[PDB]
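Below is one structure, written out as structure tokens; comments come after it.
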Amino acid sequence: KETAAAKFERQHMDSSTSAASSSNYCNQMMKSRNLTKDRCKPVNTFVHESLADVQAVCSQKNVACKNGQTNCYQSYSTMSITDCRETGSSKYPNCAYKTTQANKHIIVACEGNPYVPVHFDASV
Ligand SMILES: [Cl-]
Ligand SMILES: [Cl-]
Ligand SMILES: [Cl-]
Ligand code: NA
């Protein structure tokens, strides 16, 4: 049974590459992180920074989350990210994703002790 912090790591951290350099990155990563197991997760962002750098966002700019909560934090700097989105022709179990690489500020919700990211809210 997965902790919220561990779920964030599994869904959103990819420190092993500096960027998505292939159109098939999302198809491979959504599968290997078990985000296509019982259904195709429609949208998911991977962050290509160290875990420490992403955890540090919880001490950066405090902003509102989309849902009105006030435990969201926006990174001061831009980060390398890859947005993965199901294509219109995708449907389980043959999940298919579009890969879009970008450099953007990330916004995460943080909780707990230690105070760490538990939800990916958006990128700007
Ligand atoms: Cl898993
Ligand atoms: Cl996401
Ligand atoms: Cl402020
Ligand atoms: Na947790």
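Swiss-Prot numbering applies to chain A: residues 27-150, in that order.
Cβ atoms are placed via backbone N, Cα and C, with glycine included.
Feature annotation from Swiss-Prot assigns active site, proton acceptor to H38. If you look up Swiss-Prot, you'll see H145 marked as active site, proton donor. Residues annotated as substrate binding site in Swiss-Prot: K33, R36, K67, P68, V69, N70, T71, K92, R111. Among the mutagenesis results in Swiss-Prot, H38 to A has the note: Loss of activity. The residue drawn here is the original one. According to Swiss-Prot, the mutagenesis experiment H145 to A carries the annotation: Loss of activity.
DSSP assigns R111 (substrate binding site) to a strand in the three-state reduction. Binding of substrate is attributed in the record to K33, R36, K67, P68, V69, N70, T71, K92, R111, and the widest Cα separation among these residues amounts to 22 Å. In this structure the C-alpha atoms belonging to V69 (substrate binding site) and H38 (mutagenesis position) are separated by 11 Å.
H145 (mutagenesis position) counts 20 other C-beta atoms within 10 Å of its own C-beta, drawing on all protein chains shown.
Taken in sequence order, the recorded positions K67, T71, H145 that lie near ligand 2, meaning a CB under 6 Å from one of its atoms, are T71.
Annotated pair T71 (substrate binding site) and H38 (mutagenesis position), C-alpha to C-alpha distance, rounded: 6 Å.
Put simply, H145 (mutagenesis position) is 9 Å from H38 (mutagenesis position) when counted between their Cα atoms.
Counted within 10 Å of its Cβ, the other Cβ atoms near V69 (substrate binding site) come to 10, all protein chains included.
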